[PDB]
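Participant: Take a look at the following structure, please.
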Amino acid sequence: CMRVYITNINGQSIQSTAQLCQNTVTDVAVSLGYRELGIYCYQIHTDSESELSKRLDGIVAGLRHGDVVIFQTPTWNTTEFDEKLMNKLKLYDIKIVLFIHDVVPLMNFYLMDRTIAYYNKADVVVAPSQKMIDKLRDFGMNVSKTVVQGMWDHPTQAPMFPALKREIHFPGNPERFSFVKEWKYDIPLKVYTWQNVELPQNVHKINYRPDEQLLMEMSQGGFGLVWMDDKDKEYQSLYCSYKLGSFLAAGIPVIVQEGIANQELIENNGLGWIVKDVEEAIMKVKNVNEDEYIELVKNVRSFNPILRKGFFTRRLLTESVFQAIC
Amino acid sequence: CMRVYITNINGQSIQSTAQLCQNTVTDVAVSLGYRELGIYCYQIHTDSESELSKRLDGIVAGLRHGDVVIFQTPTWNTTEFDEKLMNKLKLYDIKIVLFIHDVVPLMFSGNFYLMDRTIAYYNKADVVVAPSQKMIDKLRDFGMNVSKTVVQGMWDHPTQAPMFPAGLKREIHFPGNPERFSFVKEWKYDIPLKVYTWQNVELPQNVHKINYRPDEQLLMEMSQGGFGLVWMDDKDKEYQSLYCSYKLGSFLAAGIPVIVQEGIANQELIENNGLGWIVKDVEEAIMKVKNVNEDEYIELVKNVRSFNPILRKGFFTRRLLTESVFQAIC
Amino acid sequence: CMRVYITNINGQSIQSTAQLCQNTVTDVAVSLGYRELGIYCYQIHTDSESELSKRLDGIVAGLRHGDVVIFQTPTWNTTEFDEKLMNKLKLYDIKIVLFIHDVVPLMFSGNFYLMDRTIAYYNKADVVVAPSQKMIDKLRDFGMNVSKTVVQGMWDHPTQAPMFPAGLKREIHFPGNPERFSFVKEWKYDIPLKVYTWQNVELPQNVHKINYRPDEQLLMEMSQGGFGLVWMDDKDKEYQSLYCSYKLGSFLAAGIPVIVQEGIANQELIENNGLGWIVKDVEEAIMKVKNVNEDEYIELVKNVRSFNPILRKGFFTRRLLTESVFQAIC
Amino acid sequence: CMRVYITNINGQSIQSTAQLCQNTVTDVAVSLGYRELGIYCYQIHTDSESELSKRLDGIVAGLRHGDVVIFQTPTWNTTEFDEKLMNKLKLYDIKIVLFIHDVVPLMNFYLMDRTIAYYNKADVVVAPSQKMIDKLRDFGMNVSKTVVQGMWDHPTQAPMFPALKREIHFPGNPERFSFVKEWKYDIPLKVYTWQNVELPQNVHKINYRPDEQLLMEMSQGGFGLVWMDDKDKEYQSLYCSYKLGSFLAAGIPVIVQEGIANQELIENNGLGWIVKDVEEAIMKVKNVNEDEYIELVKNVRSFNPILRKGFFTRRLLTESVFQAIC
Ligand SMILES: O=c1ccn([C@@H]2O[C@H](COP(=O)(O)OP(=O)(O)O)[C@@H](O)[C@H]2O)c(=O)[nH]1
Ligand SMILES: O=c1ccn([C@@H]2O[C@H](COP(=O)(O)OP(=O)(O)O)[C@@H](O)[C@H]2O)c(=O)[nH]1
Ligand SMILES: O=c1ccn([C@@H]2O[C@H](COP(=O)(O)OP(=O)(O)O)[C@@H](O)[C@H]2O)c(=O)[nH]1
Ligand SMILES: O=c1ccn([C@@H]2O[C@H](COP(=O)(O)OP(=O)(O)O)[C@@H](O)[C@H]2O)c(=O)[nH]1
Ligand SMILES: [Cl-]
Ligand SMILES: [Cl-]
């Protein structure tokens, strides 16, 4: 009697997006009848080899031959923890779905070989984009069955207010996104962060809050910006942005940089604009009229029940398990 | 706040496979949080037009703009009912998934005149789930223009029925009705054919007529060994290359290998998963059953029971129910 | 193979609390694997008798002997509709749970003549879920003879709305309609009353009229502090000792303490869980709000937010939906 | 955001009824959206104190303050494991429901004090019967909120055949039930066991099989016997018999010894007979006519959807969590 299990981290800061994504996916999994394998984030060097082995035995205690396990990677307990977890799993007669949230060596490059080595033990890989799959294959990943995630969902019941404020929201940490501290354009940029830092003139810093609260606020109008530093441009063209799903779930259109992964989703669903640089974005906002905006808003709100009800996640969770067996 | 609803027939004989299929899908759908729109099977001519309209209003009472509806077709209340239900649904600001269980104009040649009306209501859907890519291509030839399609691939068979060890019994199981499958009435081979049917008729010498039994009992009995035969009459060969067989799923869920004819829709599922034999004709199937050895049979059985959790947990159905709704929203 | 179904109204104004309640229960029921029987709110006089009969046939199309049905009453299609629905259900070999949301003959004195007809259809159920033990005792006085009863106790309020820190604001929240709650139009106290209503009317000097907002927004706003008032007009004092207040659940789910009148049904829930104050009259409530200190308020808020996961996860409802079905089967 | 967790053992023999009951309860819990804390049955003496501590940390890794945990006891890892698990749980700001499957010291009496000590750390206790609650209170249990289980469910889709064979079924191990090896009555007793033992004349031993298979067989008619040895009579008047639920789920009436816990369920629902001794039972079967049997069968099949759909378990799982908070 096959039971599907999914790993899920615990113990990170409430402000950790990594943990938010894993927990949200697990909430959806549980609603599909899948079972959680909880993982606490701690300092692995404090375990002896036998203590770590038995801690892992505690985590996997409920597993049986014939099950399927979805490994949400990474655990953020370091590569050693991820390798040793995958080793335990491979002791069972089960199929393993590797669900990639991040590829840390592409964000520590030297750890790529060890990472690829444990990736290859999986039966199916779910990756953010076809470009990321292709990239991993160039580094030796040879898992034959793959599934593309496409987009993060954003389950929520936040009310959507009627939507054209010529301003831009950016719910991201300025320490990770340096372009923030360099903002110089006259259109307002609202930075939602827990960071105790002062920023440029037209940047209006706002304190970190509940997601639900953010979404109501944003649904009133304007534009959502998805953007990365020059340092991270290579990774941005591979990953799925969590803030993208958040803008769309709020019910407003987005502005994303050309090259961002899965851009055809934005294009084919008319969810906003794909632009070359911030200058072109600032232009689009200053220049867009009301009827154009109304059109974009309608597209976004026609599309976003997928995000708000968790369907990107339901489909990858179902298709990956299916592929693992068939 | 989107809800997903799915239509589901009721009121047919217990032995009706059409209803078994819809009900099984609906049970899976409900486990996914989808809601049932129950439809009773009755004689539509007994309603005045306003009575039919208000009966349908009763069926769709819980629907709201912004929902998604999965219409399992046909309802078996006749094409007229199917058309009128789709009309009622299209009055709502919803997306519609058309889940094809059968296509009436293709099942029988004399009913081909219904094709235009069928295509016309089909074309009102946003997504079409069809048994096979070939069925999709054939429907497009007759004018279906729905841009989003999903291939079902195989019927599931959700169950927890125990599987007994499968012995190599040189016998063939066929839980189908002899009135629909004329080849059973002509069986002339020296391999026993076990026919499970409610039909009160005597059958050829080498056919063992077994009385209709509940699906769970059938599964348990079949799991004990032998082979499952999926086969159609000469009149039905075209549909065979198009449809998904329900008994195919049943054999596999029971844990025994199957025998099917070359050209059957979705045959690569059988090949790629090592689930049985694809044969040219009945004569070839008889030769394989007579000539298979114990090791080869153990292997087939291993492949089937390695594969069948997908069926017993309803994953062909979970994946189509999830993907079609996704595609419907875009 | 038993399925459990539950009726659920549709078609009322978004601001209709009756529909909010039924829908909220149904969402919980669906999470438990129960199936919806949708009912649309309409003008019953527009159906001929055969049309109404067949509309109902549409609503119950999916039902089978051996199911259990939970009838949330009233449908608000009038007593006549409620009686006819119960008649249709009693044609099936099923068990029926009657889930009382309101009792029309008790809400208004002039409608007391409806009591006999109401009791007569109530008596067709196998189990009755009622807001309070007092309501059960009162109904038995008017002839209800159903042997199995379940006490609801409190409305849940399933939600994930964020709770802001609750500041001690010396202000009282009342998300109710001034047309139904005349006391709001007479407010003369120096503590501000925040009234959330779609009603286009000006209100007394110390009443802050706030426009109707979606429940999630209301919850978030109320969580910021103050007190929630549950109160009825003099004409409604008898019903108060009988019913469950929906806004009571809303205040608690928002994470603020409440103020209620002595004698309100199920008042021990408030007392035993330290959720607010039970007062003699409005004057006493004003005195408490003026005189409460920060520490005492922090304590109340701690008690409320310790208790409210039961509400936000819908456990009063899960327990009545589970226990009533159990009792129905015996 | 409160999440309900439930413990569940793994690693016992497929023939272990203890594990069957825990797994069945957990399957129902999962359908209610509760989450499993898997526990593997192993030899505790092989762990050092720190290894056991971290194994337990692995088991409870997903827990958070504000959750509710249902502890199905015992784990069968020995009392030390149960005590130390309860200790871990008490480090969290959670409510604990203790769901008693067995009380091992009443089945090792000397371990009662330690057992009662860890029981008392729970917020709510679910016990098989009010008599068991009263008994535990006489040994010092002072948990204020209690819930009575009443009966084991028996979720199943086994077909029920039409039901009057004057024979008696007993799906129980003769090593535990010695009265089996002493059977001497002329009415057939069918013993379903994996035990490789030969038995008296009118005892027809049958090999252990899938439950689903057993139930179809039994639904054809006759009577189900629930009975205990003289050694176990005191415990029988406290516990919930699993085989009782099995007979009823099959769709035939039962014969139980006077004094068995929760006997009013049998009486009030007309599910069979409560008798003084085997002699009276043998009499009832020999003497019952068809119309009486038809009546009993109808009662049983009117009642058994509760068992077959898991409602005794759904109600205790829901009511205990409710009581834990209110
Ligand atoms: O005040 C805030 C600001 C941020 N966020 C959440 O944090 C996310 C952004 O985190 P991150 O930058 O790490 O996501 P990324 O787009 O890089 O994947 C947003 O989508 C929000 O959902 C929030 O809940 N409250
Ligand atoms: O004794 C029986 C015989 C048949 N069936 C059911 O009927 C199905 C076959 O029906 P049908 O021939 O109409 O299906 P098809 O394979 O043609 O799609 C089997 O798989 C069983 O599920 C059954 O339950 N009991
Ligand atoms: O702006 C508003 C005002 C009211 N309500 C809802 O209406 C309920 C109160 O309705 P009613 O007075 O009819 O309920 P009662 O307490 O009398 O049962 C509140 O709890 C809210 O759920 C709302 O959603 N938004
Ligand atoms: O061949 C068999 C015999 C036993 N059982 C199961 O084992 C249970 C009896 O186990 P046990 O005696 O330990 O239960 P108890 O009544 O003592 O609680 C029965 O109810 C059956 O469900 C089974 O599945 N197959
Ligand atoms: Cl992190
Ligand atoms: Cl044991």
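If you go along the chain as it appears here, the first residue is 1 and each next one adds 1.
The way this entry was determined, per its header, is X-ray crystallography, 1.9 Å.
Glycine is treated like the rest: Cβ placed from N, Cα and C.
Annotation comment: Swiss-Prot describes B:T17, B:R180, B:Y212, B:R213, B:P214, B:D215, B:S245, B:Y246, B:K247, B:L248, B:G249, B:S250 as UDP binding site, evidence class experimental evidence. Here Swiss-Prot notes a mutagenesis experiment, B:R180 to A (Swiss-Prot position 179), with the remark: Complete loss of glycosyltransferase activity, does not restore Fap1 glycosylation in vivo. One mutagenesis experiment catalogued in Swiss-Prot, B:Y212 to A (Swiss-Prot position 211), is accompanied by this note: 25% glycosyltransferase activity, partially restores Fap1 glycosylation in vivo. Annotation of the mutagenesis experiment B:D215 to A (Swiss-Prot position 214) in Swiss-Prot: Wild-type glycosyltransferase activity, fully restores Fap1 glycosylation in vivo. In Swiss-Prot, a mutagenesis experiment is listed as B:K247 to A (Swiss-Prot position 246), annotated with the note Complete loss of glycosyltransferase activity, the protein forms tetramers, does not restore Fap1 glycosylation in vivo. In Swiss-Prot, a mutagenesis experiment is listed as B:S250 to A (Swiss-Prot position 249), annotated with the note Wild-type glycosyltransferase activity. Quoting Swiss-Prot on the mutagenesis of B:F315 to A (Swiss-Prot position 314): 25% glycosyltransferase activity, the protein dimerizes but does not tetramerize. Under the heading of mutagenesis, Swiss-Prot lists B:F316 to A (Swiss-Prot position 315) and annotates it as follows: Complete loss of glycosyltransferase activity, the protein does not dimerize. One mutagenesis experiment catalogued in Swiss-Prot, B:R319 to A (Swiss-Prot position 318), is accompanied by this note: 25% glycosyltransferase activity, the protein dimerizes but does not tetramerize, partially restores Fap1 glycosylation in vivo. Here Swiss-Prot describes B:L321 to A (Swiss-Prot position 320) as a published mutagenesis experiment; the accompanying note says: Complete loss of glycosyltransferase activity, the protein does not dimerize, does not restore Fap1 glycosylation in vivo.
For each feature listed, report its degree of burial, its nearest neighbours and the pertinent distances within the displayed model.
Facilitator: Reduced to three states, the DSSP call for B:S250 (mutagenesis position) is helix.
Listed in sequence order, B:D233 are the same-chain residues at least 6 apart in sequence whose CB falls under 8 Å from the CB of B:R180 (mutagenesis position). B:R180 (mutagenesis position) falls within neither a helix nor a strand when secondary structure is assigned with DSSP, and so counts as coil.
There are 14 other CB atoms within 10 A of the CB of B:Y212 (mutagenesis position), with all protein chains counted.
The Cβ of B:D215 (mutagenesis position) lies under 8 Å from the Cβ of B:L20, B:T159, B:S250, each on the same chain and at least six residues away in sequence.
A C-beta separation below 8 Å, combined with a sequence spacing of at least six in one chain, links B:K247 (mutagenesis position) to B:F174, B:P175, B:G176, B:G228, B:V230.
For B:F315 (mutagenesis position), the same-chain residues that are 6 or more apart in sequence and have a Cβ closer than 8 Å to its Cβ are B:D156.
In sequence order, B:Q152, B:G153, B:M154, B:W155, B:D156, B:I310 are the residues near B:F316 (mutagenesis position), counting only same-chain partners six or more apart with C-beta under 8 A.
Long-range neighbours of B:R319 (mutagenesis position) (same chain, six or more residues apart, CB within less than 8 Å of its CB): none. B:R319 (mutagenesis position) falls within a helix when secondary structure is assigned with DSSP.
For B:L321 (mutagenesis position), the count of additional Cβ atoms within 10 Å of its Cβ stands at 27 [all protein chains shown].
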Participant: From the recorded positions B:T17, B:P214, B:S250, keep only those with a C-beta under 8 angstroms from any C-beta in chain D, and list them in sequence order.
Facilitator: B:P214
Participant: Quick one: of B:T17, B:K247, B:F315, which recorded positions have a CB closer than 8 A to some CB in chain A?
Facilitator: B:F315
Participant: Fewest neighbouring Cβ atoms within 10 Å: which of the recorded positions B:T17, B:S245, B:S250?
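Facilitator: Across B:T17, B:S245, B:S250, these recorded positions, the one with fewest Cβ atoms within 10 Å is B:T17.
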Participant: Does DSSP put B:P214 (UDP binding site) in a helix, in a strand, or in coil?
Facilitator: coil
Participant: How big is the gap, in Å, between the Cα of B:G249 (UDP binding site) and that of B:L321 (mutagenesis position), rounded to a whole number?
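Facilitator: About 18 Å separate the Cα atoms of these two residues.
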Participant: Have a look at the binding-site residues (B:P214, B:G249) and report the one with the fewest Cβ neighbours inside 10 Å.
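Facilitator: Least crowded of the binding-site residues B:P214, B:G249, by Cβ count within 10 Å, is B:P214.
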Participant: Listed recorded positions are B:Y212, B:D215, B:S245, B:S250, B:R319; which sit with C-beta under 6 angstroms of ligand 2?
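Facilitator: The qualifying recorded positions are B:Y212, B:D215, B:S245, B:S250.
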Participant: Report, in whole Å, the straight Cα-to-Cα distance of B:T17 (UDP binding site) from B:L321 (mutagenesis position).
Facilitator: 20
Participant: Could you measure between B:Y212 (mutagenesis position) and B:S245 (UDP binding site) for me? Cα positions, answer in whole angstrom.
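Facilitator: A Cα-Cα distance of 18 Å.
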Participant: Quick one: what's DSSP say for B:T17 (UDP binding site), helix, strand or coil?
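Facilitator: Its secondary structure by DSSP: helix.
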